[PDB]
Amino acid sequence: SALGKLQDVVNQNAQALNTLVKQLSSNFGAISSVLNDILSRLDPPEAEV
Amino acid sequence: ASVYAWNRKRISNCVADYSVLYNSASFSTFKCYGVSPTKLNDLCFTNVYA
């Protein structure tokens, strides 16, 4: 634990990046979290939404 | 079937050409939801219920 002060910095940034990446799996109200799935199914007038 | 007792047909393990239906002159209504009627032949489904 002696170098916890340095490890904490590494952990906080790794955690921040992991969270940022995980957010890509969220729908946010969309039919899918995957942009390619939306584009393959819907036409622009609906895909845009 | 009567609408109160509608008939469900399960469709699986096959090639689904939706252009035969969509480009037909014989239907008065053809409304697709959650999917474009012209992209159907590019998609794969785990099941279709008619």
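Shown for chain B, in order and in Swiss-Prot numbering: 348-397.
Note that Cβ sites are derived from N, Cα and C of the backbone, with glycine treated the same way.
Summarising the environment of B:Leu368 (variant position), the number of other Cβ atoms within 10 Å of its Cβ, over all protein chains shown, is 13. Under the heading of natural variants, Swiss-Prot lists B:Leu368 to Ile and annotates it as follows: In strain: Omicron/XBB.1.5, Omicron/EG.5.1.
Here Swiss-Prot notes a natural variant, B:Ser371 to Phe, with the remark: In strain: Omicron/BA.2, Omicron/BA.2.12.1, Omicron/BA.2.75, Omicron/BA.4, Omicron/BA.5, Omicron/BQ.1.1, Omicron/XBB.1.5, Omicron/EG.5.1. When Cβ atoms from all protein chains are considered, those within 10 Å of B:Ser371 (variant position) total 9, not counting its own.
Quoted from Swiss-Prot, the note on natural variant B:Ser371 to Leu is: In strain: Omicron/BA.1. In the three-state DSSP assignment, the secondary structure recorded for B:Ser371 (variant position) is coil.
Shown in sequence order, the list is empty: the chain has no residue 6+ apart in sequence with a C-beta less than 8 angstroms from the C-beta of B:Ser373 (variant position). Per Swiss-Prot, natural variant B:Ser373 to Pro is noted as: In strain: Omicron/BA.1, Omicron/BA.2, Omicron/BA.2.12.1, Omicron/BA.2.75, Omicron/BA.4, Omicron/BA.5, Omicron/BQ.1.1, Omicron/XBB.1.5, Omicron/EG.5.1.
For the natural variant B:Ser375 to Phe, the note given in Swiss-Prot is In strain: Omicron/BA.1, Omicron/BA.2, Omicron/BA.2.12.1, Omicron/BA.2.75, Omicron/BA.4, Omicron/BA.5, Omicron/BQ.1.1, Omicron/XBB.1.5, Omicron/EG.5.1.
DSSP classifies B:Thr376 (variant position) as coil under the three-state reduction. Contacts of B:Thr376 (variant position) defined by a Cβ separation under 8 A and a same-chain sequence distance of 6+ are given as none. In Swiss-Prot, the entry for natural variant B:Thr376 to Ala states: In strain: Omicron/BA.2, Omicron/BA.2.12.1, Omicron/BA.4, Omicron/BA.5, Omicron/BQ.1.1, Omicron/XBB.1.5, Omicron/EG.5.1. The structure shown retains the original residue.
Between the C-alpha atoms of B:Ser375 (variant position) and B:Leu368 (variant position), the distance comes to 11 Å.
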